[PDB]
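Okay, structure first, notes after.
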Amino acid sequence: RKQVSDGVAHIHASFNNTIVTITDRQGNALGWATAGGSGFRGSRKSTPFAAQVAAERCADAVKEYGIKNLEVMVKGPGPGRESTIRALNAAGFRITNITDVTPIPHXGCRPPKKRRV
Amino acid sequence: XXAXXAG
Amino acid sequence: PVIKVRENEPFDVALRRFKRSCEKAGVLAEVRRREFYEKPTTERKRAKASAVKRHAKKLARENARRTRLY
Amino acid sequence: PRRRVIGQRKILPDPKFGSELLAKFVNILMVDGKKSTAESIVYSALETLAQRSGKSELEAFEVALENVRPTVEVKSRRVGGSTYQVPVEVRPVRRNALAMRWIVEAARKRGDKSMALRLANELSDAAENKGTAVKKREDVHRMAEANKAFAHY
Amino acid sequence: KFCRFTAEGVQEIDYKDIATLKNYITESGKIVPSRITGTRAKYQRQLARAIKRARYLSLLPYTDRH
RNA sequence: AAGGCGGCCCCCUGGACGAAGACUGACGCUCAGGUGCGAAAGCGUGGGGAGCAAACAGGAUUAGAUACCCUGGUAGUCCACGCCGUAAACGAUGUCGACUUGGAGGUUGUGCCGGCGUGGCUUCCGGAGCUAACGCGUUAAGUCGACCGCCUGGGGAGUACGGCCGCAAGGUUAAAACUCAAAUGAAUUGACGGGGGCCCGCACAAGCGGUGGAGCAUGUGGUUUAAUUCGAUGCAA
RNA sequence: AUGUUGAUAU
Ligand SMILES: [K+]
Ligand SMILES: [Mg+2]
Ligand SMILES: [Mg+2]
Ligand SMILES: [Mg+2]
Ligand SMILES: [Mg+2]
Ligand SMILES: [Mg+2]
Ligand SMILES: [Mg+2]
Ligand SMILES: [Mg+2]
Ligand SMILES: [Mg+2]
Ligand SMILES: [Mg+2]
Ligand SMILES: [Mg+2]
Ligand SMILES: [Mg+2]
Ligand SMILES: [Mg+2]
Ligand SMILES: [Mg+2]
Ligand SMILES: [Mg+2]
Ligand SMILES: [Mg+2]
Ligand SMILES: [Mg+2]
Ligand SMILES: [Mg+2]
């Protein structure tokens, strides 16, 4: 609706799933897409390809706002870290920054117990 | 079991 | 890690420089480490084992340099 | 095989048109070593196709193959019980091999009178993208695109 | 490698000397290993204490993202 | 000292080490009983409770699944004070002292001028010697001395009974009958592994044609018979 | 992911 030239892409690349939210620089969400939303479930959902498609659909979601340049904020260890960023570049945008914003505690809280698979 | 083997 | 894409830089190059920065800071390794709790005994055992590997490498590495295979 | 010292065996070209592509088609059609029988069915069928198109025999055959030839296919890799159908590019030799095999398989399950007719009709449907052979090509492409995720290992 | 603090013959690393301390942190703000910088163990311990004092006084950052 | 101890700052405080002397003058070593400290879990009283998580619940998986996996989740994990007194509390190696070839480090003092010494603690290798062997090897499992603790086939049993301790959980001290001809350590050759590596075979894959259904031939099993002669009967009848 | 068992003596 209201035009935003300069935006921020946030990539929540978990092991199971990739969420791409494009916000403005004040962190207000304009649109989003997920690998899970984009016709991939289970094994396929957690692929770089499913994240690629999620990124494309997120670009289409924010076509109206007229975003030109993006700062990328990458989070988490997932498959869809780099494939997401390539896709946002491939879908028009000028990538100005790339920044890892993965939370790391400086010690923090005891993680869950190891899985005995 | 089998009321008591290897075949 | 925090890449400014500099003026007159290909994205592909800048992305490679981001991968470098993350692998240098060791973000993914840090995440995988902290995914599950490691008991202190487990932590200590792997630290010991890693040291012994590197040592038993170093000594036996020199042995390979000396002796002929053929 | 393991040692993997397998070239290509010398296929003699067909007598009529001198096409090794068509010589392979006869082989794929042939049963019980009855090559003479197979050649007659093909040449009969190509004649019929050449009339209905007015394209030439080999050229009408090429249009049939062009539509039935696959580009990608899936190969099964089992990963922890579940079966990952990984898409792979088909090599040019295998493209023709699959194209021809599908056409003959399609023709054989038709309910026309002779094989030569069944074959002519299937090549005709292939050229206009209607028959079971192009449906097979579509199905193979469908699975490949469905499993495009697993291509990028 | 080689240790600058042995070379100069320093007594304390000093938390106030930010120009020096900045050489022994990463871009991320993390303290660099002695195996990388070639610092002597004794000074590495002093340097860590100095960096941690500086981080408290907000002369150095804790991390790249504040 | 052991258990253990990890952001930064201050306060109180213990030990170790080194260099120069000076001082006391065998004041030492060990130590049954005794006393203290002693991970985690646990217990009591009062706090706290983010994250995690016995129990528990649900979802899966499965023949079942009172599990592993998933979603939750209470005690607990945290603090104060008190209790418990045990751990593969391990170097499975008691303490103290002396002596006996080397090499490469780490760490922390120090002397002489980057080198050359000299102390402390420590990691790895290895010589003699020792050892059943594995290995240990100046930080000994070598060579000796002092004192203490402890063992005497496997099981029954670290159990019973009694005592002591404990709020309890239990701890601690600690038998017997009975039963067996073993149980055990280290190493050796194999074999095996849902261990690793490297290879091969129509072993998979890629294909083509079959078998399993039909009728018949034929063999076998079974049943039947007076007899249905005897043998072959996973692959390899 | 899971994925049990193999009568006695010789
Ligand atoms: K049973
Ligand atoms: Mg989890
Ligand atoms: Mg005593
Ligand atoms: Mg406790
Ligand atoms: Mg309590
Ligand atoms: Mg309470
Ligand atoms: Mg759980
Ligand atoms: Mg004990
Ligand atoms: Mg012991
Ligand atoms: Mg040794
Ligand atoms: Mg008892
Ligand atoms: Mg008692
Ligand atoms: Mg096969
Ligand atoms: Mg049959
Ligand atoms: Mg018989
Ligand atoms: Mg006989
Ligand atoms: Mg017999
Ligand atoms: Mg078994």
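Per Swiss-Prot, chain D residues shown: 2-154, in order.
Cβ from N, Cα, C; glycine included.
Listed in Swiss-Prot for this protein:
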type    : residues              : note
MUTAGEN : D:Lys36 to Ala or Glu : Defective in ribosome assembly
MUTAGEN : D:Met116 to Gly       : Significantly decreases affinity for its own mRNA
Check your understanding: Among all the protein chains here, how many other CB atoms are within 10 A of the CB of D:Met116 (mutagenesis position)?
Key -> 21
Practice item. Could you tally the C-beta atoms, other than its own, that fall within 10 angstroms of the C-beta of D:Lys36 (mutagenesis position)? Key: 14
Check your understanding: Could you give the Cα-Cα distance between D:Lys36 (mutagenesis position) and D:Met116 (mutagenesis position), in whole Å?
Key -> 14
